[PDB]
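> Sharing a structure with you now.
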Amino acid sequence: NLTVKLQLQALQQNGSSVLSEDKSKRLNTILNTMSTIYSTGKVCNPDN
Amino acid sequence: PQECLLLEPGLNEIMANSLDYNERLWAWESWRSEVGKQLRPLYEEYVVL
Ligand SMILES: *[C@@H]1O[C@H](CO)[C@@H](O[C@@H]2O[C@H](CO)[C@@H](O)[C@H](O)[C@H]2NC(C)=O)[C@H](O)[C@H]1NC(C)=O
Ligand SMILES: *[C@@H]1O[C@H](CO)[C@@H](O[C@@H]2O[C@H](CO)[C@@H](O)[C@H](O)[C@H]2NC(C)=O)[C@H](O)[C@H]1NC(C)=O
């Protein structure tokens, strides 16, 4: 059945968690770092 | 670089409480290097006037 196969294939995808624990944690760390850099980055005047 | 501290709440708390040579040196040097250097051309004129 293609419907059952569709649902099972949507549910079976590993996504992340195929990596190690060290590697997964490092990935989440750099994701959060990039997001926070983008969100709170600041530039200021050259003369004030 | 997104963690900037003012003088009153936060720099002269490092300077009063900390016991880390490197952190004290960082605070002491950076306060005079980043804010002290902006006041030199103004002080030179203040003296004359
Ligand atoms: C397995 O596939 C069949 C058809 O290939 C599905 O049969 C349909 O079932 C729904 C309700 O269960 C009906 O509204 C359709 O009219 C049926 N189609 C046909 C062609 O008879 C069946 O549902 C599938 N299995 C599951 C669990 O959904
Ligand atoms: C999803 O990840 C697992 C490992 O986390 C993959 O490895 C299989 O996992 C199943 C379930 O424990 C075992 O029965 C198999 O022996 C494992 N090895 C295989 C299949 O070579 C799994 O293949 C991944 N699934 C998908 C769809 O990528």
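Residues 90-137, in that order, are what chain A shows, numbered as in Swiss-Prot.
Structure determined by electron microscopy, 3.1 Å.
Using N, Cα and C of the backbone, Cβ positions are placed for all residues, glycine too.
Quick paste from Swiss-Prot:
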| type | residues | note |
| --- | --- | --- |
| MUTAGEN | A:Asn90 to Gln | Increases slightly the interaction with RBD domain of SARS-CoV-2 spike protein |
| MUTAGEN | A:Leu91 to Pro | Increases slightly the interaction with RBD domain of SARS-CoV-2 spike protein |
| MUTAGEN | A:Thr92 to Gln | Increases slightly the interaction with RBD domain of SARS-CoV-2 spike protein |
| MUTAGEN | A:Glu110 to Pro | No effect on interaction with SARS-CoV spike glycoprotein |
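Situate these features within the shown structure.
Under DSSP, A:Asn90 (mutagenesis position) is assigned to coil, being neither helix nor strand in the three-state scheme.
Around the Cβ of A:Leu91 (mutagenesis position), a 10 Å sphere holds 6 further Cβ atoms from the protein chains shown.
Counting every protein chain shown, 7 other Cβ atoms lie within 10 Å of the Cβ of A:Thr92 (mutagenesis position).
The 10 Å shell around the Cβ of A:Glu110 (mutagenesis position) contains 8 further Cβ atoms across the protein chains shown.
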> Using C-alpha atoms only, work out the spacing between A:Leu91 (mutagenesis position) and A:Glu110 (mutagenesis position) and round it to an integer in Å.
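About 35 Å separate the Cα atoms of these two residues.
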> What is the total of other Cβ atoms whose distance to the Cβ of A:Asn90 (mutagenesis position) is within 10 Å?
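Excluding its own Cβ, A:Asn90 (mutagenesis position) sees 7 Cβ atoms within 10 Å.
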> List the Cα distance (Å, whole number) between A:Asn90 (mutagenesis position) and A:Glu110 (mutagenesis position).
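One finds 36 Å between the Cα atoms of these residues.
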